[PDB]
Amino acid sequence: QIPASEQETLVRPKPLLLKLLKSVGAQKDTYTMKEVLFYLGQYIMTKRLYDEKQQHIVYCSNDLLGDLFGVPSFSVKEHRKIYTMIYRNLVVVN
Ligand SMILES: CN(C)CCCN(C)[C@H]1CCN(C(=O)c2[nH]c3cc(Cl)ccc3c2-c2c(-c3ccccc3)ncn2Cc2ccc(Cl)cc2CO)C1
Ligand SMILES: [Cl-]
Ligand SMILES: [Cl-]
Ligand SMILES: [Cl-]
């Protein structure tokens, strides 16, 4: 869904995305997009934000993730939509 070149893009999360990443063990100040997505997956999984049955549906209206993304819920199958939301929360480095 997302070209490898884009997944490999180097980025610097803005402070609130950063603090969220670090809350699930992230150790750096910059990341590839692939790494950002990896840690956001850890966040969603460990906080159990996904629907019990249709586990690709994420509910975030009672979480800081909803504030960061600007939505109450989303589907994890929509990778471009997710990337678009994440780019509003970081600065591209390279
Ligand atoms: C409850 N289960 C269904 C969870 C299973 C979790 N998976 C083992 C991990 C494997 C790597 N994963 C993630 O990196 C991974 N990272 C994410 C970051 C965001 Cl913002 C949203 C979803 C994911 C996510 C993921 C999920 C997922 C994650 C948690 C709960 C429910 C489902 N299911 C497929 N993926 C893969 C995926 C979805 C969207 C996008 Cl843009 C990028 C990628 C990366 O391929 C999911
Ligand atoms: Cl990815
Ligand atoms: Cl990588
Ligand atoms: Cl998927």
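Following Swiss-Prot, chain A shows residues 18-111, kept in their order.
Each Cβ is built from the backbone N, Cα and C atoms, and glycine gets one as well.
The domain 'SWIB/MDM2' annotation in Swiss-Prot covers 26-109. Residue counts of the domain 'SWIB/MDM2' (26-109) by helix, strand and coil are 37 helix, 16 strand, 31 coil (DSSP-based).
There are 12 other Cβ atoms within 10 Å of the Cβ belonging to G58 (mutagenesis position). Swiss-Prot documents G58 to A as a published mutagenesis change and attaches the note No effect on its ability to induce apoptosis.
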